[PDB]
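Participant: Have a look at this one.
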Amino acid sequence: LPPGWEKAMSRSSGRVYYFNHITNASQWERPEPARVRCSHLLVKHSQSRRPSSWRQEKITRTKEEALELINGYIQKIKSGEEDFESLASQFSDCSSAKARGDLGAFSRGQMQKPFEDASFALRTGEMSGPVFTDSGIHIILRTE
Ligand SMILES: O=C(O)CN(Cc1ccccc1)C(=O)c1nc(-c2ccccc2)[nH]c1C(=O)O
């Protein structure tokens, strides 16, 4: 299977699913360019490198509370109840929020390493699960 993918078994159902340990993506169905383009939604927490954003001068949520927020945004995006662009614009603690989280194109050697690795392991159109860096917790959408 492509880079990072392993076969696993569901806790509730017993059905096979697939888990990517590089993007933290998981999906039911069976699953490198010089440059990729991604958007993200960042949720900072009290242990972030810079616990401050356009949304909130002092970010005080714990890492666990950030992960809970991230997982709720993933659920809404996957259900189609909200789209990624809209939750990024509204809720991302990154300054790219004002561009629907779009970061433009980048190559390896530019981003923090867990962000880069996840970005380059996603398929075009594919969204990560929670990705952790010193900025905080991310949802990454690879758009090209
Ligand atoms: O201030 C910055 O520009 C970067 N920081 C603080 C920081 C500083 C050094 C290392 C890691 C994080 C952030 O926490 C941050 N990271 C991002 C980020 C992370 C991954 C991809 C794109 C943007 N955005 C932000 C932001 O405030 O707007």
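In order, the residues displayed for chain A correspond to 7-37, 51-163 in Swiss-Prot numbering, which applies throughout.
Per the header: X-ray crystallography, 1.9 Å.
Backbone N, Cα and C define each Cβ position, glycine as well.
Got these off Swiss-Prot a minute ago, pasting:
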type    : residues            : note
DOMAIN  : 52-163              : domain 'PpiC'
MUTAGEN : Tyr23 to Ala        : Reduced affinity for KIF20B
MUTAGEN : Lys63 to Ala        : Loss of peptidyl-prolyl cis/trans isomerase activity. No effect on the interaction with IRAK3/IRAK-M. Abolishes IL33-mediated increase of IRAK3/IRAK-M protein levels
MUTAGEN : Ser71 to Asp or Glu : Loss of peptidyl-prolyl cis/trans isomerase activity, nuclear localization and cellular function
MUTAGEN : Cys113 to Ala       : Loss of peptidyl-prolyl cis/trans isomerase activity; decrease in DNA repair of double-strand breaks by homologous recombination slightly less efficient than that observed with wild-type protein. No effect on RBBP8/CtIP
Participant: Taking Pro37 and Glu51 as the last and first modelled residues around a gap of 13, how many Å apart are their Cα atoms?
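Facilitator: So the two residues bracketing the gap are 15 Å apart at Cα.
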Participant: Taking only the Cα atoms, work out how far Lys63 (mutagenesis position) lies from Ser71 (mutagenesis position), in Å, as a whole number.
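Facilitator: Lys63 (mutagenesis position) and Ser71 (mutagenesis position) have their Cα atoms 8 Å apart.
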Participant: From the Cα of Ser71 (mutagenesis position) across to the Cα of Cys113 (mutagenesis position), what is the distance in angstrom?
Facilitator: 9
Participant: Distance between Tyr23 (mutagenesis position) and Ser71 (mutagenesis position) at the Cα atoms, whole Å?
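Facilitator: Their Cα atoms are separated by 37 Å.
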Participant: In terms of DSSP three-state secondary structure, what is the assignment for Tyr23 (mutagenesis position)?
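Facilitator: In three-state terms, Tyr23 (mutagenesis position) counts as strand.
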Participant: What counts of helix, strand and coil residues does DSSP assign across the domain 'PpiC' (52-163)?
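Facilitator: Within the domain 'PpiC' (52-163) the tally stands at 39 helix, 24 strand, 49 coil.
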Participant: When the number of other CB atoms within 10 A of each residue's CB is tallied over all shown chains, which of the mutagenesis positions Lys63, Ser71 has the maximum?
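Facilitator: Of the mutagenesis positions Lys63, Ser71, the most buried by Cβ count within 10 Å is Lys63.
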